[PDB]
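Peer 1: Got a structure for you, questions after.
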Amino acid sequence: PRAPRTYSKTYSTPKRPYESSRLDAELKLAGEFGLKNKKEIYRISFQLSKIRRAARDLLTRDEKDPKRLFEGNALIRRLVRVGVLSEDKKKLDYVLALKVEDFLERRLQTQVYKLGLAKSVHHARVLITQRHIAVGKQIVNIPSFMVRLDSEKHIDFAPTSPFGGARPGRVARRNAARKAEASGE
Amino acid sequence: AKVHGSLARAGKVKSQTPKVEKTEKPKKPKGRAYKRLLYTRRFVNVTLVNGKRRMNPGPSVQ
Amino acid sequence: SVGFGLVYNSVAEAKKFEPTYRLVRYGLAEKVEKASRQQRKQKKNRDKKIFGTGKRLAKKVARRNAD
Amino acid sequence: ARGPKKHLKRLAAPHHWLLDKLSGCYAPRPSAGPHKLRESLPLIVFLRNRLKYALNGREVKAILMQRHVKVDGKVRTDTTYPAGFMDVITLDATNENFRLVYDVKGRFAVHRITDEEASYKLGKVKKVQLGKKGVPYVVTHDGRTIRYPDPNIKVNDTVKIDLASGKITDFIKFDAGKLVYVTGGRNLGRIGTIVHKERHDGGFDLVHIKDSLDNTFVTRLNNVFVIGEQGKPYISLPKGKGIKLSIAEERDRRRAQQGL
Amino acid sequence: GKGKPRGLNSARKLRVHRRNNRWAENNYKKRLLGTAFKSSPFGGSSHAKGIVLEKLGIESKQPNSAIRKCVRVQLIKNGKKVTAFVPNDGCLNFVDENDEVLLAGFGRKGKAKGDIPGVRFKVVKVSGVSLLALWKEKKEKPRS
RNA sequence: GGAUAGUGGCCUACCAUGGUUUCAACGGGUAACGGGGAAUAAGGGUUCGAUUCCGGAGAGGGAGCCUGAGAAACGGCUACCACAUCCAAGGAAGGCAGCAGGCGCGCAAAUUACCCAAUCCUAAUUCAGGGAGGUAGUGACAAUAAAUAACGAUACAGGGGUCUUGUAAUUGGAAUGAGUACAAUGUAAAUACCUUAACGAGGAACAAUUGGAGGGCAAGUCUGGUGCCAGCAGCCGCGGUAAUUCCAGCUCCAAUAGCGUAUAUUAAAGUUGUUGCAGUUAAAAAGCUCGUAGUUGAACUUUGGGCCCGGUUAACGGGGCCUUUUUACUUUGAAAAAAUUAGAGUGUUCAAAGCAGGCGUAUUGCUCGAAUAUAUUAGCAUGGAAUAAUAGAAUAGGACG
Ligand SMILES: NC[C@@H]1O[C@H](O[C@H]2[C@@H](O)[C@H](O[C@@H]3[C@@H](O)[C@H](N)C[C@H](N)[C@H]3O[C@H]3O[C@H](CO)[C@@H](O)[C@H](O)[C@H]3N)O[C@@H]2CO)[C@H](N)[C@@H](O)[C@@H]1O
Ligand SMILES: NC[C@@H]1O[C@H](O[C@H]2[C@@H](O)[C@H](O[C@@H]3[C@@H](O)[C@H](N)C[C@H](N)[C@H]3O[C@H]3O[C@H](CO)[C@@H](O)[C@H](O)[C@H]3N)O[C@@H]2CO)[C@H](N)[C@@H](O)[C@@H]1O
Ligand SMILES: [Mg+2]
Ligand SMILES: [Mg+2]
Ligand SMILES: [Mg+2]
Ligand SMILES: [Mg+2]
Ligand SMILES: [Mg+2]
Ligand SMILES: [Mg+2]
Ligand SMILES: [Mg+2]
Ligand SMILES: [Mg+2]
Ligand SMILES: [Mg+2]
Ligand SMILES: [Mg+2]
Ligand SMILES: [Mg+2]
Ligand SMILES: [Mg+2]
Ligand SMILES: [Mg+2]
Ligand SMILES: [Mg+2]
Ligand SMILES: [Mg+2]
Ligand SMILES: [Mg+2]
Ligand SMILES: [Mg+2]
Ligand SMILES: [Mg+2]
Ligand SMILES: [Mg+2]
Ligand SMILES: [Mg+2]
Ligand SMILES: [Mg+2]
Ligand SMILES: [Mg+2]
Ligand SMILES: [Mg+2]
Ligand SMILES: [Mg+2]
Ligand SMILES: [Mg+2]
Ligand SMILES: [Mg+2]
Ligand SMILES: [Mg+2]
Ligand SMILES: [Mg+2]
Ligand SMILES: [Mg+2]
Ligand SMILES: [Mg+2]
Ligand SMILES: [Mg+2]
Ligand SMILES: [Mg+2]
Ligand SMILES: [Mg+2]
Ligand SMILES: [Mg+2]
Ligand SMILES: [Mg+2]
Ligand SMILES: [Mg+2]
Ligand SMILES: [Mg+2]
Ligand SMILES: [Mg+2]
Ligand SMILES: [Mg+2]
Ligand SMILES: [Mg+2]
Ligand SMILES: [Mg+2]
Ligand SMILES: [Mg+2]
Ligand SMILES: [Mg+2]
Ligand SMILES: [Mg+2]
Ligand SMILES: [Mg+2]
Ligand SMILES: [Mg+2]
Ligand SMILES: [Mg+2]
Ligand SMILES: [Mg+2]
């Protein structure tokens, strides 16, 4: 009789699986973002579709409708804050035109590459999932972390590890210690 | 249909084919790193053309 | 880190209002000795079978010479 | 089902306690009170979940069993005791007092009133009848029965009630344009004045209301509590004073005082 | 025209007439008649354990020729005798008389599949291992 | 009248002959506890709900009852039937659809663990008791997150002196948790999570899989094996000696800590058709006419003119004057559980979630929250009077003073 802890699934998988063209467009997006599996492409097209459908039934409401007012403007304000909808495209009509590369662009992986710090999307992830890209004080190792517009400027190497701070790795710190008996006693 | 035939030969073709060992080969990358190799070989590389973009030909014609 | 803490207006007031599982790891009290719940449970079930002191009983046992 | 039900399940509790889904299967199940446990505050909710003074189930008892809390002038030992609308809840060692009044979302609000204004309470007279020997009597929302009352008092009034003794210090009748707190409903927790009382023979009179900001709305006569004279309650209302600011209006006020 | 009542009061003549013609729909029929619980070898469940009676090779249909290597199985919960096909290559050697095999459908909605006439089921396990782990040599069948 | 706590054919006495039904009674089935809800995601729908909440019923089957405020109670009694235990043969005791656990059943589901610390309940009552509950084991049900590698160097091919990828298994230093473990942390006590000393990476190990490569459908006119055999193949089809289809090697596609199979159900299906089917010949207009039920049924009753007041981005909307002045439906509302759905807010590191939180001077502190909207049947209140019904003066038994 425990309280019924809820949940949901984050993705929607495509109807027609074998389409010869769509397969390619996804493969590119996997490379020109640096994604693990095709599920990380699905996760976003599902997010976008619910985002779109939200705006879809929102523009059906004749204007100056509080639902088209309060809700429609509570979307944009969230949609710009992450850097997806550009600083001002802001409209219910410009979210419907908003495509899949826009969210993917704002991922912590696709940022950590963007400004310095990485010089690869594969170096980016490997950097993220291993400890240190940390945003601010807190380490965030999620390659999907979704950098917000103004959280951008706070992202640099972390207070720990050879890249941002105290001590180098114990790969090298083991290398300096094996010449300790070689070049020492 | 007619329900009593020969059971004599079963596992015939399978057991009269010669065993062939699978070659020791480089381990392929897993995860995103496999999806990296697929990006290149399909484009950024352009192994094959004539508009087929042939993925796995018999070692062409000539 | 994040946690909680209490600043008490006496030590005798932390000798009263404080949950006693802390009072062991805080030193202010002693871990109590009791058999595991079932062993504690079973003995209680055993005893309600006897109505009385249980003294006249165990003698009437030895009145007829043991069991 | 064979008798009285001694348990309450979490998710079956009143919503206005604002309990969290996890942390247990059960709520306190308020005791048998002056107030219906439907609409009521168990002492544990107030102390532990609102005043945040008590951290435990065992801790709330350590307060009461330390004789601390009283309610409506009298000390209350009961963990689940159902403090309802217009109550008092004095804690001497904390020097505070609280009159329980509803939010503009409809929950019991945490509302401190001073060492006075906790003297008296208001209550809605539910019935007025003849008792034994001819002795007339009157009883409030919270089940206070007061004997030899004013012949003017009828049902649906309010009564100003001294605590340490009892009885009746004046009262307020029910007619056009009186101050009213809404006891429960869609509009519960609001405050306003009487635009009209729609009479209905055989139950459920509609009471029209207008607030300080000139909004109209209606609820049930049984949930219409007279709190005093128009623009002047007989007790101290909290912030917003039950004004029902629109959801859109809310967003601004939150992003108004939010800055620098 | 349209041959069917549109009148604003005609709900029952509509609600009924559909409930009447739904019976023409095969899938709907089976649900009401309880066809699976009665007329099916499986109880309406997805699998049945049974025990092999005799190893049975079966000729195929036109225009194919081969011996299909099935068995007769007696379902435990049921007693209904049923004939099931043993797939892949030489897996008939993995099942013997009285072997207690687990069966499944052919995926065909009860129909028979392919050139095999009159066989609606296939072997899944034997002795409680699998058809894979034997034929793929991974696991091995135990002893009785 | 009796009985009940009380209404009542609840029972009795007397009396009447009533009550339900094609607007489907009565009867049968249910692999039926009802609901909140769940799956599916144009709309309209189809399908499901033993199961966290509410209500109901039951404690092997039936009935009877004692105590009591409350029971027709079963971890109460009494009887019967069906089980079934002990026995010294005289007798005696029992009810796991509570928690575990055993047998059985089958395609089908976990430990005879710990604990009252939390949520709470019970009591004479802060203390005691709680297999309610919580913890832990088992746990690829389902859901979230998302490692299996990263960057150069050198040696050849290649795009406007030289970048920038493709290829070497010729090297180069880097990095990290998976493990492993002082510690502390967590906890009732541990367990694991979080933080962290010492340890932990060279392909052989820290080695990803499952399906498929003729069409549908994304990827082999490659090699070997078999020869209408063995077998594949949802369906179309493949195999009878140069097999695009079986067994394999090689490579390649697909999705990937998961992929396959069986079964159900939904979409596709406008192949159930209210929206929205089809019926000369593909499936299908009764041989013909009547006709009860049912569905459906022409038109006409205030039309037009003139001013006014206050509303919201001249178009339009709302409220009143003057001119001879009973339903069905529709709007607004009230009264609608919480979960759940939708949805606002908020940096659980992301997130699925949760309903927390946030600023501080961080030396006896401030403080905004926990919004919002929903099955549209019934009931209740309300504005509307078109549409469609309904009543009204025909031997006037009409209206009016
Ligand atoms: N083991 C679980 C069950 O135990 C049952 O057996 C139990 C019953 O026959 C009988 O139980 C009685 C019960 O009849 C009666 N109506 C209530 C009483 N409290 C129970 O008593 C029991 O519990 C007490 C503690 O309360 C203990 O002394 C002891 O275990 C037992 N006498 O005592 C047996 C235990 O000693 C049955 N064998 C069966 O239903 C099942 O096996
Ligand atoms: N959970 C609290 C509330 O419970 C409600 O439960 C429903 C019922 O319990 C209640 O039913 C009636 C009530 O209408 C009436 N005014 C009083 C009556 N005592 C109640 O009925 C009661 O007695 C009957 C007969 O013995 C029982 O069958 C029933 O279970 C019981 N609740 O009426 C409620 C509404 O129909 C609702 N589920 C909901 O409003 C809410 O959840
Ligand atoms: Mg209680
Ligand atoms: Mg109720
Ligand atoms: Mg054929
Ligand atoms: Mg057959
Ligand atoms: Mg076995
Ligand atoms: Mg088996
Ligand atoms: Mg099995
Ligand atoms: Mg009578
Ligand atoms: Mg009676
Ligand atoms: Mg008769
Ligand atoms: Mg049933
Ligand atoms: Mg059902
Ligand atoms: Mg149910
Ligand atoms: Mg849907
Ligand atoms: Mg739909
Ligand atoms: Mg459709
Ligand atoms: Mg059942
Ligand atoms: Mg069922
Ligand atoms: Mg229940
Ligand atoms: Mg039983
Ligand atoms: Mg007594
Ligand atoms: Mg009962
Ligand atoms: Mg019981
Ligand atoms: Mg009983
Ligand atoms: Mg029992
Ligand atoms: Mg004897
Ligand atoms: Mg059990
Ligand atoms: Mg078995
Ligand atoms: Mg299972
Ligand atoms: Mg199950
Ligand atoms: Mg406790
Ligand atoms: Mg205790
Ligand atoms: Mg004591
Ligand atoms: Mg699973
Ligand atoms: Mg591995
Ligand atoms: Mg770890
Ligand atoms: Mg294959
Ligand atoms: Mg193809
Ligand atoms: Mg060949
Ligand atoms: Mg094929
Ligand atoms: Mg092959
Ligand atoms: Mg359809
Ligand atoms: Mg329609
Ligand atoms: Mg058709
Ligand atoms: Mg025809
Ligand atoms: Mg005929
Ligand atoms: Mg939600
Ligand atoms: Mg007409």
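The numbering of chain E matches Swiss-Prot: 2-145, in order.
Heads up, header says this was done by X-ray crystallography, 3.3 Å.
Including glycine, each Cβ sits where the backbone N, Cα and C put it.
Relevant sequence annotations retrieved from Swiss-Prot are reproduced here:
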{"type": "MUTAGEN", "residues": "E:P64 to A", "note": "Lethal mutation"}
{"type": "MUTAGEN", "residues": "E:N65 to A", "note": "Lethal mutation"}
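Surface or core, plus neighbours and distances: that's what I need for these features.
Peer 2: Under the three-state DSSP scheme, E:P64 (mutagenesis position) falls in the coil class. Around E:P64 (mutagenesis position), there are no C-beta neighbours below 8 angstroms that are at least 6 residues distant in the chain.
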Peer 1: List, in sequence order, the same-chain residues at least six positions removed whose CB sits under 8 Å from that of E:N65 (mutagenesis position)?
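Peer 2: In sequence order, E:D116 meet the Cβ cut-off.
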